[PDB]
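Colleague: If you scroll down you'll find the structure; I have some questions about it.
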Amino acid sequence: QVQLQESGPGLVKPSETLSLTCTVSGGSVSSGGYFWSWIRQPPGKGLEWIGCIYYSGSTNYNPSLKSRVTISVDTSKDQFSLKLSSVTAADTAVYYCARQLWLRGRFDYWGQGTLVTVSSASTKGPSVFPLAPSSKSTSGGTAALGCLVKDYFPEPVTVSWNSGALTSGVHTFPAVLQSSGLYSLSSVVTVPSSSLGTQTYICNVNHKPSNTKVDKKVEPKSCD
Amino acid sequence: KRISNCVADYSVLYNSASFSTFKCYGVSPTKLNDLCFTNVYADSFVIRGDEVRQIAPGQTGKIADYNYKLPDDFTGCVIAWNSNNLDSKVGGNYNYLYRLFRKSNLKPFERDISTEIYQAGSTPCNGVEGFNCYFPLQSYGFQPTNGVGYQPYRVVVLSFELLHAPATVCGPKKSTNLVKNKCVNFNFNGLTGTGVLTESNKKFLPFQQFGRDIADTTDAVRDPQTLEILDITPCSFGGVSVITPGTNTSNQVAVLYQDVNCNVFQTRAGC
Amino acid sequence: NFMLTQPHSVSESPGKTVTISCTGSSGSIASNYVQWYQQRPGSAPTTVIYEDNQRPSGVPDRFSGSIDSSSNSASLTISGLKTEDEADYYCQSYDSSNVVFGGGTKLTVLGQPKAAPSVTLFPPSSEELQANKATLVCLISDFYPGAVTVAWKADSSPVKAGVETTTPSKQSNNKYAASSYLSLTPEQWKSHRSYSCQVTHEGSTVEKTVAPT
Amino acid sequence: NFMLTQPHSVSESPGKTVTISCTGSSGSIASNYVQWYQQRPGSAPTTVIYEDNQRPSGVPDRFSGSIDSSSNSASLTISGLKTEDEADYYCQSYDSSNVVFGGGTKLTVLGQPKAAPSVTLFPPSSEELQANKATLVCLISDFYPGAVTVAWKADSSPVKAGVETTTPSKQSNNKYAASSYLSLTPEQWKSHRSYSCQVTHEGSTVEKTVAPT
Ligand SMILES: *[C@@H]1O[C@H](CO)[C@@H](O)[C@H](O)[C@H]1NC(C)=O
């Protein structure tokens, strides 16, 4: 069959130019007389139509989004891209590039939704700190350990344990705003206390907005 | 309007991006180009903006039941658009008419042109002006300064016919890859023959399509692509035969083909 | 100025039949095709029905749509509710060269046993300490109901300044999870003999303590 | 987020019956009382119905209102349309401590005799030239149809910069009136030998000319 893959950064500042490119593999953009469109969806809100394009210069835009959407099609690379101008903090939505044939019809195949979160002021890298387990950090035959993701901007951060090898007992918590602007969260995993000094646990905190990947090993506390 | 002996492309009829409304039932709108029928009937008329909802199979009102009834087996396809800048003018455009009154229901796909002044007593009051006797055809209220629910909309109905005939309005199949020197099946608008297509050396007059022989069999056809003359020859000739040495002598047998061209020996009498 | 009016909340028990409306304000629903979309939380939407009366290959026969052009409300009748139907529903239109979607219907029918609030504590790490920072993390997990109260405690007094906590969030095992963070200076961490976080849930209190060691 | 949906334009011949709708989006139309106000142009609105079925003392009996609560639409029925009925009707709902007025319906009126165009060309005022400004002034009056095209001329060259014209307006004698103004500099007024206003009306052209004297 055919599939659509989006690319470009998931980050943009207020009043900045957005650049999201959706690529197509397994088919041809020009062939089939096939249209192309973009749809965004804010978290917790309904779907919003941005605009639609043909493989020629024909295009149309939402009057709420008129004179701000610039979408172009390049047949040589077999993909289409959308450019957004004067982006604000209210434009935080999950963008879907939409494969659609009938202009009054349906979006029969949907690409995966890239998360776009507008970063006000300046993007701040995360500060990852280990959470050392101890005798007072365990209750029974099981123990807890994790990593602290503190003082980062903006949302989101993806935390994985042992490059995704450990998933059972892993809890990812929603972030909360600190006293001064920045965010903070943590990710922990529950393991038996027997595998504390014999198994190595490394958390992988990724911050695509700040382009920072931090790997922090978790070890039991060393009393000094 | 009747469409015949013409190939139709409906992609250009959709990429206009100017029609306000489009209802097209019976056949899926994305797969009606490949599927084809015999005849296409085009019925064009004007209507107001509030009556476009009435044109559907299974509706009751004052326009559909008296002017053009939609049957249950309606595989037609309805297209309309806004044309207020041309179909209406200042001072009152009353050139278009409609029937409001009728004695009883009418059959679908029937035209009523009886200009007979209607009455509650419809059957006595005929061509005369009597008590409550008002002409069933009344003028419009078209005006270029109205809103959206009363604009002049040009409705065209594109119906299809289901009866036996070769498909004319829509080309059932498009040009496929050309194959020769193999026993294949072809349909060159006049026959369905199974045979090979060799390169002939005889040129046809530039007004003919087919070609016969002394035995009166269509063995020569002109390919409408780029005008090359291709012969037609059947691929199945004769039957099979078995050679048996006989009883109490052998067990193996030899298989002979009568007029089929190909351990294996190519004899003069076949394979 | 044509919009599709869609109910925000629709809740019925599994096994019954429901009706989801999609009402147009200015333009009639019979003017243009209406497409319904069923989307899982955190994934791409999928077309559940199209052309207002016929079903795509892959969805069951229960997803039926009907058009009532008299009231300008498009109906999607869904019968025999089950577990994986619990999703958002959006209706689409076209108007005139401007695709308009619907408001969105959440199909959620709705209640689980009480779970003990397991609480673990960590001291601030040594690596956080040379960066002139300190944070005490309090974690509440595997509990129900999702209503917990946190109160950071210090030798001098319960800590309120710098206290940041998270709302309870549903886990994979149907329980809830919560967090609490206490931003602190390195000098204040060693000022108090020890710090403790107390978690109150359904009257019971679970308390752990940490000390600078 | 509750708003009342009302048709923008409603037209009907006199003596017939017309129905004016008022649809509520979120709240039901029977939740709160709906009031209709018939407002003349350039006049204060006046109450014509109250309590959805009761006519106040003074209005005729034809101002009848009905409530279709199933469709969340408030209906106002008008029978026997007259000339004085050409006013703006606003449906008004209390909502939640916030009066919500409807979009408004203006009943239609259900065209003046032929007249000869007039051209009155005023040269720039001497006092205006003392004020360092020149304004070529051309006027149209007593004409029909109300569609006149003006074209300024500097001796023989057409003038478009600084040209300001007025839309035709009906006079007291059932005719129409219009004006045209050409802003100019004092040096440009005396640079050309003469200025003229050419007025085209139903093909016929009437031209006047001015000169600096
Ligand atoms: C039989 O077919 C082969 C290959 O298709 C060809 O070379 C041969 O000439 C044919 N025999 C005759 C008698 O035409």
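The numbering of chain B matches Swiss-Prot: 356-617, 641-649, in order.
Per the header of the entry, the method used was electron microscopy, 6.3 Å.
Cβ coordinates come from backbone N, Cα and C, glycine included.
Record note (Swiss-Prot) on the natural variant B:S373 to P: In strain: Omicron/BA.1, Omicron/BA.2, Omicron/BA.2.12.1, Omicron/BA.2.75, Omicron/BA.4, Omicron/BA.5, Omicron/BQ.1.1, Omicron/XBB.1.5, Omicron/EG.5.1. What Swiss-Prot notes for the natural variant B:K444 to T is this: In strain: Omicron/BQ.1.1. For B:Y453 to F, Swiss-Prot lists a mutagenesis experiment annotated as follows: Decreased HLA binding to NF9 epitope. Increased binding affinity to human ACE2. Swiss-Prot lists B:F456 to L among its natural variants, and the accompanying note reads: In strain: Omicron/EG.5.1. Swiss-Prot documents B:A475 to V as a published mutagenesis change and attaches the note Increased resistance to neutralizing antibodies. Listed in Swiss-Prot as a natural variant, B:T478 to K is described as follows: In strain: Delta/B.1.617.2, Omicron/BA.1, Omicron/BA.2, Omicron/BA.2.12.1, Omicron/BA.2.75, Omicron/BA.4, Omicron/BA.5, Omicron/BQ.1.1, Omicron/XBB.1.5, Omicron/EG.5.1. In Swiss-Prot, a published natural variant is listed as B:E484 to K, annotated In strain: Beta/B.1.351, Eta/B.1.525, Theta/P.3, Iota/B.1.526, B.1.1.318, Gamma/P.1, Zeta/P.2 and Mu/B.1.621; May enhance affinity to human ACE2 receptor. Looking at Swiss-Prot, the entry for natural variant B:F490 to S says: In strain: Lambda/C.37, Omicron/BQ.1.1, Omicron/XBB.1.5, Omicron/EG.5.1. Annotation of the published mutagenesis B:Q493 to N in Swiss-Prot: Reduced host ACE2-binding affinity in vitro; the original residue is retained in the structure shown. Looking at Swiss-Prot, the entry for natural variant B:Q613 to H says: In strain: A23.1.
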Colleague: Considering only the recorded positions B:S373, B:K444, B:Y453, B:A475, B:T478, B:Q613, which fall within 10 Å of B:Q493 (mutagenesis position) when distances are taken between Cα atoms?
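Modeller: Among B:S373, B:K444, B:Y453, B:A475, B:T478, B:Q613, the ones whose Cα sits within 10 Å of that of B:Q493 (mutagenesis position) are B:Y453.
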Colleague: As a test of the contact definition, list every same-chain residue at least 6 positions from B:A475 (mutagenesis position) whose Cβ is closer than 8 Å to its Cβ.
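Modeller: Result: B:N487.
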Colleague: Using only C-alpha positions, which one of B:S373, B:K444, B:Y453, B:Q613 is spatially nearest B:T478 (variant position)? These are the recorded positions in the record.
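Modeller: So, spelling it out, the nearest of the recorded positions is B:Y453.
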Colleague: According to DSSP, which kind of secondary structure is B:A475 (mutagenesis position) found in, if we only use helix, strand and coil?
Modeller: coil
Colleague: Could you state the whole-number distance in Å separating the C-alpha atoms of B:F490 (variant position) and B:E484 (variant position)?
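Modeller: The separation of the Cα atoms works out to 9 Å.
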Colleague: Ranking the recorded positions B:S373, B:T478, B:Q493, B:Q613 by other Cβ atoms within 10 Å, which is at the bottom?
Modeller: B:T478
Colleague: How many other Cβ atoms sit within 10 Å of the Cβ of B:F490 (variant position)?
Modeller: 14
Colleague: Let me know how many other Cβ atoms fall within 10 Å of the Cβ of B:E484 (variant position).
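Modeller: So the number of other Cβ atoms within 10 Å of B:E484 (variant position) is 10.
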Colleague: Should B:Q493 (mutagenesis position) be counted as helix, strand, or coil on the basis of DSSP?
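Modeller: The residue in question, B:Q493 (mutagenesis position), is strand (DSSP, three-state).
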Colleague: Using C-alpha atoms, which one of the recorded positions B:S373, B:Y453, B:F456 comes nearest to B:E484 (variant position)?
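Modeller: Out of the listed candidates, the nearest Cα belongs to B:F456.
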Colleague: Have a look at the recorded positions B:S373, B:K444, B:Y453, B:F456 and say which one has the shortest Cα distance to B:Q613 (variant position).
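Modeller: If we rank B:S373, B:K444, B:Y453, B:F456 by Cα distance to B:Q613 (variant position), first place goes to B:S373.
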